[PDB]
Amino acid sequence: XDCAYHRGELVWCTX
Amino acid sequence: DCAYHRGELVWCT
Amino acid sequence: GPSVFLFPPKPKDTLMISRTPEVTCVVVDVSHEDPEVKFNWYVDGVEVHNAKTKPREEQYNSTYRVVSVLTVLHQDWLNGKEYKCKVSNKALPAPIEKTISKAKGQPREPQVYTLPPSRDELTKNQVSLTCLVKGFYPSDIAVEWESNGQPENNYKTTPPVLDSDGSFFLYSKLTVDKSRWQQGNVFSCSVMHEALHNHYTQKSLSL
Amino acid sequence: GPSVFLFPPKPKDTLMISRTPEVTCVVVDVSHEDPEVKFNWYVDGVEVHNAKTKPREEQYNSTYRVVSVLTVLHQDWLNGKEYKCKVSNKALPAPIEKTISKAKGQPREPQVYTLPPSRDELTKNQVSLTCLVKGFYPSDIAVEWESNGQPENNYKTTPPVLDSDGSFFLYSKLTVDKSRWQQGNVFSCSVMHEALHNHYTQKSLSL
Ligand SMILES: *[C@@H]1O[C@H](CO[C@@H]2O[C@@H](C)[C@@H](O)[C@@H](O)[C@@H]2O)[C@@H](O[C@@H]2O[C@H](CO)[C@@H](O[C@@H]3O[C@H](CO[C@H]4O[C@H](CO)[C@@H](O)[C@H](O)[C@@H]4O[C@@H]4O[C@H](CO)[C@@H](O)[C@H](O)[C@H]4NC(C)=O)[C@@H](O)[C@H](O[C@H]4O[C@H](CO)[C@@H](O)[C@H](O)[C@@H]4O[C@@H]4O[C@H](CO)[C@@H](O)[C@H](O)[C@H]4NC(C)=O)[C@@H]3O)[C@H](O)[C@H]2NC(C)=O)[C@H](O)[C@H]1NC(C)=O
Ligand SMILES: *[C@@H]1O[C@H](CO[C@@H]2O[C@@H](C)[C@@H](O)[C@@H](O)[C@@H]2O)[C@@H](O[C@@H]2O[C@H](CO)[C@@H](O[C@@H]3O[C@H](CO[C@H]4O[C@H](CO)[C@@H](O)[C@H](O)[C@@H]4O[C@@H]4O[C@H](CO)[C@@H](O)[C@H](O)[C@H]4NC(C)=O)[C@@H](O)[C@H](O[C@H]4O[C@H](CO)[C@@H](O)[C@H](O)[C@@H]4O[C@@H]4O[C@H](CO)[C@@H](O)[C@H](O)[C@H]4NC(C)=O)[C@@H]3O)[C@H](O)[C@H]2NC(C)=O)[C@H](O)[C@H]1NC(C)=O
Ligand SMILES: [Cl-]
């Protein structure tokens, strides 16, 4: 679902 | 030839 | 006597769920005739008891460096929970106490703009892809480049600067071989900040 | 014992012929009870006796701040002549000596680029007019903005950042009301540096 990633690493998900 | 800035002389060559 | 320095965790660590953020407490100038160091910790007054202590290390200048570390909750930190580290030492008239926190102030969202390299700079072997990140608060931020999912390390970022409207701004210069740019290869400027939807945003540029 | 800080002349002062650059030698922590300070100035080991002493300032923290200023020649300072201040005082065992001079290293002329505000920025009240100044050495520089004749004061300029090719670079951000920019107003970035023709240059930037 509604997430940010950065070079494979999960950043966050507010949703 | 010369250069200036807000009036005031800067420099020449 | 010995002195105490209290450091925030790393932005990337507090901004990434996948990372673990920690507050460090460093005591330098610890004496041999009393290297014993007590540590007390307080999150918002409330004491806590999970602060591991890292290898004691000799500085070779006469003194010991004693360091205690405290894992924080991404959530706790971003919300603005004052951490107190309290340091006692026999060779010391009274406990020292330092406190640190999420810079006080209304988180602002950083605007991100990829500025392209100047018409008048293509006669050089390397052009400058610019990234502007204005209007953010607090100044704690991360900023990296990349292309085709691949990182671009040949860049340099200014420090953050205080603006007219009580916010910060900064510029990051990515340097690429004219050719590559001209090719059309697309470059992306990734910005990471506490005030972004999901903390992450990625403005790119090309032609 | 007292302390002594040796300061370089202001860049606009070494760079503009109309202005008179001066090396400032500063001595703090001068005691309420031996405030007599002797100065010996030298230029490359050669002594010079045309220096001036600024009036004594009492700091209200129990000490005196004693300052002696020495004019330097625009041509002597750019060429790289070393300036050495020497402070003596009964409250100071051996005299103290400090030395400054134009940063050593081949001067490299800056390329100046003006980058218009990105399309995405035209939604806000004001836009951001960027000046990139890169590839210079020394870092000592001056940069301001103006618009047809008249100077634009609303801007912030980053500290010079060490680029990877050994030179420095910086960014200046001028903020102007979107309108001004929208209706063809011309904005110029003035950069003043040692290794420029006539130590000066302006760049255009309108719509
Ligand atoms: C015996 O040795 C040790 C270490 O020796 C070191 O190495 C040898 C080989 C020599 O070359 C030495 O010259 C060298 O020091 C000595 O311990 C040093 O002690 C000094 C002071 O006594 C400490 O200085 C402090 O430094 C901090 C910042 O320190 C970081 O940056 C250093 C590089 O510049 C780096 O060495 C440190 O490791 C540390 O690194 C950071 O660490 C964090 C967490 O681990 C990490 O996440 C970061 O990424 C990392 N950053 C990097 C690597 O860049 C500085 O903050 C301190 O300044 C404040 O305090 C001053 C008072 O001393 C004050 O004057 C300043 O104004 C400033 O005050 C604060 O400002 C902020 C915001 O403005 C705010 O909180 C307050 O306003 C204010 N707070 C106050 C005043 O309390 C400080 O200068 C060194 O850290 C320390 N070195 C190491 C490696 O531990 C020891 O003294 C020696 N004993 C002797 C010679 O007798
Ligand atoms: C008693 O009071 C006096 C008077 O001070 C005043 O006291 C009360 C009343 C309040 O008014 C105070 O706030 C007020 O200052 C105290 O004197 C102070 O003593 C400290 C040190 O003990 C001095 O610090 C030095 O400051 C200079 C920079 O200072 C400029 O900026 C100051 C503010 O930013 C300003 O107040 C100064 O006047 C000074 O102004 C410059 O003056 C020249 C000519 O006059 C002018 O052309 C400039 O434009 C002007 N600049 C201005 C106005 O901004 C600073 O450079 C020194 O820093 C170095 O050394 C430290 C170690 O000593 C190191 O930690 C620093 O990082 C820095 O180190 C260097 O880094 C550079 C690169 O970054 C590197 O190249 C160097 O090699 C490196 N050198 C090192 C490491 O040694 C220094 O910190 C204050 O100037 C001085 N105050 C005044 C007014 O002079 C006095 O201490 C008190 N005594 C007590 C309390 O007991
Ligand atoms: Cl000194």
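The numbering of chain D matches Swiss-Prot: 239-445, in order.
Method reported for this entry: X-ray crystallography, 3.0 Å.
Placed from the backbone N, Cα and C atoms, the Cβ positions cover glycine too.
Annotation source Swiss-Prot lists domain 'Ig-like 3' at D:240-339.
DSSP assigns D:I255 (mutagenesis position) to coil in the three-state reduction, outside any helix or strand. Quoted from Swiss-Prot, the note attached to the mutagenesis of D:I255 to A states: Impaired ability to activate the classical complement pathway.
The annotation that Swiss-Prot gives for the mutagenesis experiment D:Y302 to R reads: Impaired ability to activate the classical complement pathway. The Cβ neighbour count for D:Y302 (mutagenesis position), using a 10 Å radius over every protein chain in view, is 18.
Quoted from Swiss-Prot for the published mutagenesis D:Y302 to D or A: Enhanced ability to activate the classical complement pathway.
D:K324 (mutagenesis position) is surrounded by 17 other CB atoms, counting those within 10 A of its CB over all protein chains shown. Here Swiss-Prot notes a mutagenesis experiment, D:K324 to A, with the remark: Impaired ability to activate the classical complement pathway.
Per Swiss-Prot, the feature domain 'Ig-like 4' maps to D:348-444.
Around D:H437 (mutagenesis position), the same-chain residues at least 6 positions away in sequence with a Cβ under 8 Å from its Cβ are D:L253, D:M254, D:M430, D:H431. Record note (Swiss-Prot) on the mutagenesis of D:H437 to R: Enhanced ability to activate the classical complement pathway.
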Distant-in-sequence Cβ neighbours of D:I255 (mutagenesis position), under 8 Å, six or more positions away: D:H312
Mutagenesis positions (D:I255, D:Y302, D:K324, D:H437) in Cβ proximity to chain B, threshold under 8 Å: D:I255, D:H437
Distance from D:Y302 (mutagenesis position) back to D:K324 (mutagenesis position), taken between C-alpha atoms, in Å: 17
